[PDB]
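Working notes for the structure below.
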Protein chains: 4
Amino acid sequence: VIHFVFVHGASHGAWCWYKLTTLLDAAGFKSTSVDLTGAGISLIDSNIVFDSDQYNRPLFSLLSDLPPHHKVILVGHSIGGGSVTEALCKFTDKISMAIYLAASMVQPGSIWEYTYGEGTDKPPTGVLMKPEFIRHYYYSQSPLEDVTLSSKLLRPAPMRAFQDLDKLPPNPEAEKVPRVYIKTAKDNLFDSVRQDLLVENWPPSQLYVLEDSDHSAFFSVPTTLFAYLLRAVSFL
Amino acid sequence: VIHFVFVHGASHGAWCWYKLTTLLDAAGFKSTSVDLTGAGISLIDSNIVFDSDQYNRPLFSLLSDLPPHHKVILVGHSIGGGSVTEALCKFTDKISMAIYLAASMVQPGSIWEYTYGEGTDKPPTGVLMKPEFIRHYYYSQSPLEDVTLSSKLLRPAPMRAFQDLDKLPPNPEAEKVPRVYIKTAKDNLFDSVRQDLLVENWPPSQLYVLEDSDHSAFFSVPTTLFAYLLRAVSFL
Amino acid sequence: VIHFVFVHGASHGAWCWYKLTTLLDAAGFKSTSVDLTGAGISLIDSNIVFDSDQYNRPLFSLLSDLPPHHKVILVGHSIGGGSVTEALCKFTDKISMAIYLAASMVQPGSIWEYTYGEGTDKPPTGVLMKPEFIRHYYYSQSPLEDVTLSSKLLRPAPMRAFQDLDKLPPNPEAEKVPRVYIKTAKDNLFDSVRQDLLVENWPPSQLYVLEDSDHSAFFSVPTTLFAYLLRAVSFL
Amino acid sequence: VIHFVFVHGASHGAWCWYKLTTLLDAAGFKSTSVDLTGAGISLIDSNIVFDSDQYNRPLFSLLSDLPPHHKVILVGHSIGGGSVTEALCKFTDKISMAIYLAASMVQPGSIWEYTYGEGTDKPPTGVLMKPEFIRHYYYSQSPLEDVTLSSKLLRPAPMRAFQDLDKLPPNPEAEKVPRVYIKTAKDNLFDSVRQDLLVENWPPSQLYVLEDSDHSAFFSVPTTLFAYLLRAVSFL
């Protein structure tokens, strides 16, 4: 049985994958959606999450607890791509494929509201997109109800933790694991040029393009996204 | 402009009204969905919420900050009806109508996993329905993706706080506010008869019956629920 | 009970309202969707429909067979708006309200494939949009499955019948009936300026703007459209 | 590129496969959905289709127009299985695989409304399920809007033509072609036990079971069906 592990992006949570994993369940796949520390329904305030290793703990903890022979397919969205690659490097033997959905894919070896949990003279501890802008940047092609939903679940993102993502030494063993990049074509937040550049600097085994997706493929085009995942899996 | 305030039930949060408030937006209404303490994306652990007033703070706070002339229509689901009735008594002048959706409506004057936040020899501090039972009890008539959604969002409910709900002295002023009860007919958790019984013991201005709804009307029959709200609004 | 009657536009049929009437059914309204002659699953070839009254036969028959006191709300799409105005002129006593959804509403008194069922030297008998263009013009904001659906149901439209539409003598009785126009904001086929002009030249009781609708509001923004119809109903 | 050919069942048309072919498009497959004579948007009245080869004409013509080396995967639903088996025997060289979805698959060598197009003393020319029974029998597990859609698209079926389907002489060449049966588990029309019998009497290369599907898998469980098709293609 093939096991997906989904890693959300900044300010989001496991909740954002609800349409997608429901399909995969029905297709006989197992999916696990994590809440990174300070995200989703995590009891920890993201404003006290200053570390990459602390942010990724629920994901790393999950990969550690896998039985000796079990492997998973990692799927990351946006900044979640950083966590996927980091997890790709620490648990390489347990990853069969890494998928980057409009995500930060960086080879190992390479408007906003702010929260000042340590006072204003210190750099900000949390960042959150202002409510009046979330539709255009995150959900520009998504059903309106998903915007309502997101507006009640989005949490500030731990800025301090993001500064340490993807500062990794070259990893020849992780290079052997097949990667898949899925590009979002109508993404107002992660520009097409910036996505093409990630692909060019570290070409993946497969590349898909969601012609109609905004930043949030899991809301705007879940069935199409679903199809591409099964197709990437047929590859093995 | 008519202003609705939605109060979720046990283990749920503001997120559960995402389908309903979107319709109401299109209908020219304003809606506010609250996260009661320890629910939704509240940073406070529900296991330390031992008090009714502590649980209701986000709701009571919102009603306080209402402009001198502004009134709202309260809509409560399930145990949320208890918070509605209490808020109906403390902010009577600020409530134009109280709506009870498969909710506890008690006249002023009248399977589970447990968490032991004060050790196992003290009574439990939190209660949560086991994952294998939520589909049948909460969402038996709901889309599967809404079950998935809920499973990544349900948080333990503050049991101790619920013991104080609806222990209110008679309030003749609160009797003057028009009430509406909306009954869910295929509710596997709050049996149909008990709902009828609440209505009988304290007759509302109106009674609607969602013939096809499970416990979670906002997932299973949001458009019909939407329509009934519009009908209830037509009165005042 | 409030009764809606839906009249499709060129090449479409009753089938296109499937999302909308399902919502309306659940809200306790009655809806009837007709197939105009040569459309939907009509057994008659549209290339032999040369007459306005022939095309409208199914709509006219339904209004005729209406009980003495029963009224209906007419909702027309696109060229179907012409049929709405015509039926408004022949059955005023039976129409409580006429709604024009991105439809031709003209006051009484005021790329394509062609089929030549009568040879090439005679004027064309049928018109149908080329398959490669239906997505962009008809369904630019609509789900892909609906484009697929439409591609297996779209039939050529009877051009000859369209020339007699909205060629009506002034009707002061039809003027008393409340009209509502719903403008589609992202319509690649029926331009914004042209919609405003219909509104300017014959001001309706109400004006709605679907900020996110393509030409096919019933596919791209069905719930929002549903909400707007209930609103228009709230008046009379 | 792999080409699917979809054959609807009695009263249905190409329109019924709209969700499924959209998914397959996304997986990079080509699909063609046919309207058998008198079905879908066929201009021919089914009450004058008394003949099997006339009913199968749109399908047979399609297989005829296939380029010399090109093959297709035949997928039939319900009575469409008869057309599939028949096409399997007549165009064996053009079929790479035949798939039976809750369909009649019989080895070569082995409540209703009626229409009387030839008067009442002659046997009926058309059959159609009464409107009040289509939900339970066809769409017991399908979205309500698909029931609405179907109700405006279902056409009477040519009873007379059905008497000649699958009256075929043994075909050792057709036996070499790999078959797939996909069983519907919650089918109120083609009971689970009877489906098992077809498999027993003529064992397929593969057998899939849609645990949650009604008679109309293409409406009720499209993504799951989609997945099984991908699995079936994996057999090459």
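Chain B is numbered as in Swiss-Prot; shown residues: 10-119, 135-260, in order.
Header entry for method reads X-ray crystallography, 2.8 Å.
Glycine residues also receive a Cβ, built from the backbone N, Cα and C atoms like all the rest.
The feature active site, acyl-ester intermediate is assigned by Swiss-Prot to B:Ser87, with experimental evidence given as support. Counting Cβ atoms from all protein chains shown, B:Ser87 (mutagenesis position) has 24 others lying within 10 Å of its own Cβ.
What Swiss-Prot records for B:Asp211 (among others) is active site, charge relay system, and it gives similarity to another entry as the kind of evidence. Within 10 Å of the C-beta of B:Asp211 (active site, charge relay system) we count 24 further C-beta atoms, all protein chains included.
Listed in sequence order, the residues of the same chain lying 6 or more apart from B:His239 (active site, charge relay system) and placing their CB within less than 8 Å of its CB are B:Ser87, B:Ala111, B:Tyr161, B:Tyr162, B:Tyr163, B:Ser164, B:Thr208, B:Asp211, B:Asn212, B:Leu213, B:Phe214. The active site, charge relay system annotation in Swiss-Prot covers B:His239 (among others).
Per Swiss-Prot, mutagenesis B:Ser87 to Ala is noted as: No esterase activity on methyl indole-3-acetic acid (MeIAA).
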- Message: With DSSP assignments reduced to helix, strand and coil, which class does B:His239 (active site, charge relay system) get?
- Response: coil
- Query: Which whole-number value in Å describes the separation of the CA atoms of B:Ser119 and B:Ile135, between which 15 residues are not modelled?
  - Reply: 29
